[PDB]
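To start, the structure itself, in structure tokens.
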Amino acid sequence: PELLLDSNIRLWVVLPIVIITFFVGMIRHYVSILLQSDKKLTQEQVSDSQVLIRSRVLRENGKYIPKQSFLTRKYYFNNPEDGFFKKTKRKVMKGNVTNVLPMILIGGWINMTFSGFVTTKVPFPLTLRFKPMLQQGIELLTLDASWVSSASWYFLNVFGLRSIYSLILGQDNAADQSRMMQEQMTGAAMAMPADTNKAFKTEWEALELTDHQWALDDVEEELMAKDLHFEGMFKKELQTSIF
Amino acid sequence: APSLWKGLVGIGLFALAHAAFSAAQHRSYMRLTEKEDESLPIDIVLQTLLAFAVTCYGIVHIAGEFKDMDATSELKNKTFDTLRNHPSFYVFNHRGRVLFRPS
Amino acid sequence: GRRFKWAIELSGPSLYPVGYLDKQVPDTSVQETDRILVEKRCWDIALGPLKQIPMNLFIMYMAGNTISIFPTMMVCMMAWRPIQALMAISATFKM
Amino acid sequence: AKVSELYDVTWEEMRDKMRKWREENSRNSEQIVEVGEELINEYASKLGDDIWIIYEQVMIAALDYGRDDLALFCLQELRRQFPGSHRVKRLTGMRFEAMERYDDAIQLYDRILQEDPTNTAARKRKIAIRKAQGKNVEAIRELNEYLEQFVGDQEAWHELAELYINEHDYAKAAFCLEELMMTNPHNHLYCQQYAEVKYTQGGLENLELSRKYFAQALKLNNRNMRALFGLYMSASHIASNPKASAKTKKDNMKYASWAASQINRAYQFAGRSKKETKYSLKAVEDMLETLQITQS
Amino acid sequence: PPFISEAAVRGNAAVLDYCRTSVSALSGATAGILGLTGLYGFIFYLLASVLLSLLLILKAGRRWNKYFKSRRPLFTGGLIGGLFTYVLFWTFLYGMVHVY
């Protein structure tokens, strides 16, 4: 420990840079929420989207289905005579997650404002080939690389609060009536691309590739068993009265 | 119960801050005297570790949900009586309507 | 029958229903098992990581030997992708 | 009890209880209105986002119970905040249909459809209007058309099944409930209703299928006694029919006998709750003994 | 086990990650308050993570099968990002008190 620093530089650099990066992240998040815009939806695209969801749930949950009704559904989807997939046919800079440019600009402005500065030292032993990285404005060759400048301080700061931001924020799930509309919107946003023919053919062949295994036949497992949960359960239902 | 845990967490954080202030004062005194390369006293180090462990205990108890993996137990107490009626289709033709007409 | 005494009986007297079909249309029997194409496809999937290295070699050459933030950040994530892909090879191997 | 209930309560508990009521979508319009205007006059301070849904639920309940004054009182407040909103328009059309002059609510629905092409609520309300205005066949036709145009709503499937129940059409209701069970295989209630519909149809093969689906939902929850009763009755009926194999008759008789012991014990440990449960226990005991003599 | 709800798993994972992040953040403050060498600091961070994992296991105790299907995420989870956010708060109060 050396290089006795002033107490009036830590109160005008560290707290300002921390608050700046925190509120810059908050601004970015809230502005991203604000700029989000809904997408126009045609009733037809919603229609094939829901048809695809129906085929998917048929593929996923098909064990608990009467065999006759299962082949009825499979034939209706396939129907080699007419078929619904076969005839019903429709007709047919480099912005990449822009979050690096703002942080780079902020770091560049912060480094431009502070020319010759010593913010804090890092306990971690660092090599001398990272000295041009870290100081960038201090004319010292005998000094160690532990003492970093404000640029690296802010660069480590933006990653320090990356997981902290999610602590304050979170996910939301409400509006049961609007939940269905959200599901249709997202599902048809999945089904935007105009490749209906190949998707229909792929689903048509995939549905044939599925087999049937009635999971309802295995009933004998339950018959030879013990029913004791239904009274520990029944004991804890009695105490509650009627409001 | 959660209020007690929150208060305990706050008290632990305050104790940690006080230990930090004591260590800062110790280092400020150390900068005064030449050489004397000694470490900070062990009593404050034990106090700050006690504050570290105490706040670490309530931070786990504050956010405990641990909801059941099985979804059959969440539609288990629900009866078919409530499921039969739906918010979408609602006919306003009942005898209670004309029974409650006059009061 | 009279043994049950109370016996309530219920009788039932354009094709708009979606899937309900008047004609039953049984006689479906599909036996298709084509494992060689699946094996060829899955064999080519495991060859992707081997081919994903040459262009990162070319990119590291284009990066040069200039100590700067952009190249060192490219190099830090260049090796992170394999090690992050090597943390869950058990599930991929099992599937 | 009104003042007593109004004493030992906080507004937070009231709001949480109403949120739970909305989650369960129960019918307690009396109680929903009773607590509705109370939080409106007592707190009336904050939770505007909550209070909007609160207002809508309160007027929905008041339309059912006895009170259009509070319905209009909440309608004016909803219109004050949101000048143009389709939900308020749908609610106003519902109230209009409730009062008189259904045709005005009708053209309101067509204007809503003209503005927003994708509006399921307006079409559902029109379908419900023609359900009570004319015959149910036309309403079924429009519901089938809308279900073609979306194929997304489970409530539409259940409403179609319920409407087909009154027409004694269990063939189509079987497909409807099969489709509804497809999306939700863990819901034993739909399985129980499907087994009920299949049993009502009749036939030995339908009886066996209904029995096996009664048994499947019995192990998923272990809460329902309706399913075990249906299973026992299906076993007894398949025993009654002469057109059966010997071994299947023996195993079905074993199933019925085991269900009988389950009934006996379930009513037995219910007897320690009260002192009048012994009479119910002996009633069900003679019931099971008589059916056992019938089967044996 | 046949049917699994994604909402419950998501909530469990969110709670676990939130606890792992907060514990690591406070462990960083403790290390910055004391002030050690890199090796000792990393070992201390690992010890804190192990103690948190043991406390999380003790929290569940019986009937942990319904709560967690396995225990690998409880042991090994959020070890790199948690260390990344721990390094921030370790050096945040380290130089603030000693250097300044």
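Going by Swiss-Prot, the residues shown for chain A are 4-95, 111-261, listed in order.
The way this entry was determined, per its header, is electron microscopy, 3.5 Å.
Including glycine, each Cβ sits where the backbone N, Cα and C put it.
Copied from Swiss-Prot, the annotated features are:
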type	residues	note
MUTAGEN	A:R31 to A or E	No effect on EMC assembly but decreased membrane insertion of hydrophobic transmembrane helices-containing proteins by the EMC
MUTAGEN	A:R31 to K	No effect on EMC assembly and no effect on membrane insertion of hydrophobic transmembrane helices-containing proteins by the EMC
MUTAGEN	A:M111 to S	No effect on EMC assembly but decreased membrane insertion of hydrophobic transmembrane helices-containing proteins by the EMC; when associated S-101, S-106 and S-110
MUTAGEN	A:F173 to A	No effect on EMC assembly and no effect on membrane insertion of hydrophobic transmembrane helices-containing proteins by the EMC
MUTAGEN	A:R180 to A or E	No effect on EMC assembly but decreased membrane insertion of hydrophobic transmembrane helices-containing proteins by the EMC
MUTAGEN	A:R180 to K	No effect on EMC assembly and no effect on membrane insertion of hydrophobic transmembrane helices-containing proteins by the EMC
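Feature annotations (Swiss-Prot) mapped to structure.
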residue: A:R31; record: mutagenesis position; Cβ neighbours (10 Å): 15
residue: A:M111; record: mutagenesis position; Cβ neighbours (10 Å): 4
residue: A:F173; record: mutagenesis position; Cβ neighbours (10 Å): 22
residue: A:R180; record: mutagenesis position; Cβ neighbours (10 Å): 13
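Among the mutagenesis positions A:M111, A:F173, A:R180, the ones whose Cβ sits under 8 Å from a Cβ of chain E are, in sequence order, A:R180. The separation of A:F173 (mutagenesis position) from A:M111 (mutagenesis position), Cα to Cα, is 25 Å. A:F173 (mutagenesis position) sits 17 Å from A:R31 (mutagenesis position), taking the CA atoms of both as reference points. Taking the C-alpha positions, the distance from A:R180 (mutagenesis position) to A:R31 (mutagenesis position) comes to 13 Å.
Under the DSSP three-state reduction, A:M111 (mutagenesis position) is assigned to coil, being neither helix nor strand.
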